[PDB]
Every structure is written in C-alpha cells, then in structure tokens.
Amino acid sequence: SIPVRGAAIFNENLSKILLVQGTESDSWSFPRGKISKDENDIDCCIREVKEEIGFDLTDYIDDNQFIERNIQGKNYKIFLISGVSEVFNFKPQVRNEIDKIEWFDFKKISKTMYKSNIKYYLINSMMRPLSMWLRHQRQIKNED
Ligand SMILES: [Mg+2]
C-alpha cells in the first residue's frame, strides 16, 4: 500500500475543480500517483500531476495546504491549489492512462453527489474539508 499524492485544483474564481478520468475506470478523481521511492510528498505530487495533466504545480503548491485520508489501506495526501487558468491546454504526458480532463462546477457536484449518473472517487469522502477550505479562501481575501 504505497502512499499516493495528488492535487485538488481550483480555477481563478474558485468555482470549478479540475478532475481526471482514467482509461480503465469511469470514476472522476484528482490527478495523482504513487510515491516513487526516494522522494518527498511535494515532488511526488508535482511529478504525477504534470504527467497526468501537463501542468507544473511548482509555484502553486503549499506544503501546509492539503487533505490527508486513509482509504482502503492507502494513505492519500491531496494538496489544495487555487488560481489555475481554465483555458490552459491540459493534456497528459504519459500514454494510455488519462482518458478525460474536465472542469467541474464544484457547487453542482456537492448538490448532485450521490444523485447523478456520474461516478467519483476520493472527492466524495473529502467534500466537507474541501468546501471549508473554499470558505476560508473567501474569508482571507481582504488580507492580500
Ligand atoms: Mg503516475
């Protein structure tokens, strides 16, 4: 049960989240991947997200901003990212792994969770701290 690191990526106005669908499942989830030995959490996340969506998180990632969950034996650590351009040309840099990359209206997801024909993984067990984090992001706007 090697740990997995990935990112929850929100757009400029914090209304949409970027999710990926693999080629062997119809579930939507965060871009992510297994720790490749002799590497820390941040480098793993940067490498894996770049492989899966072609975007380099180096200047965006904050080692203090993450959600951690143990799920079916595996440790997942999902870093929280805001301000990413919606019109960036996302595309995978590895073969046969990622089928689709799409922005989702985060409010709609929360409203239609276990009610749509759409399957999710990880994000459904993280809805609360995610929306708490977004709330917090608005509360601090005047601090900048
Ligand atoms: Mg990978």
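By the numbers in Swiss-Prot, the shown part of chain A spans 102-245.
Heads up, the Cβ atoms here are built off N, Cα and C, so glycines get one too.
Here is what Swiss-Prot records for this protein:
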type    : residues       : note
BINDING : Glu149, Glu153 : Mn(2+) binding site
MUTAGEN : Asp142 to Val  : In DCP2-7; impairs mRNA decay at 37 degrees Celsius; when associated with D-60 and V-68
VARIANT : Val188 to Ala  : In strain: YJM339
Roughly how many Å separate the Cα of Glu149 (Mn(2+) binding site) from that of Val188 (variant position), to the nearest whole number?
21
Ligand 1: which of the recorded positions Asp142, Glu149, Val188 have a Cβ closer than 6 angstroms to it?
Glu149
Using a 10 Å cut-off on Cβ-Cβ distances across all protein chains shown, tell me which of the recorded positions (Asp142, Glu149) has the largest neighbour count.
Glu149
Tell me, how many other CB atoms lie within 10 A of the CB of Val188 (variant position), whichever protein chain they belong to?
7
Cα distance (Å, whole number) from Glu153 (Mn(2+) binding site) to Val188 (variant position)
17
Where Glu153 (Mn(2+) binding site) and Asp142 (mutagenesis position) are concerned, what is their Cα separation in Å, rounded?
17
According to DSSP, folded down to helix, strand and coil, what is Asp142 (mutagenesis position)?
helix
When you measure from the Cβ of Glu153 (Mn(2+) binding site), how many other Cβ atoms are you left with inside 10 Å?
24
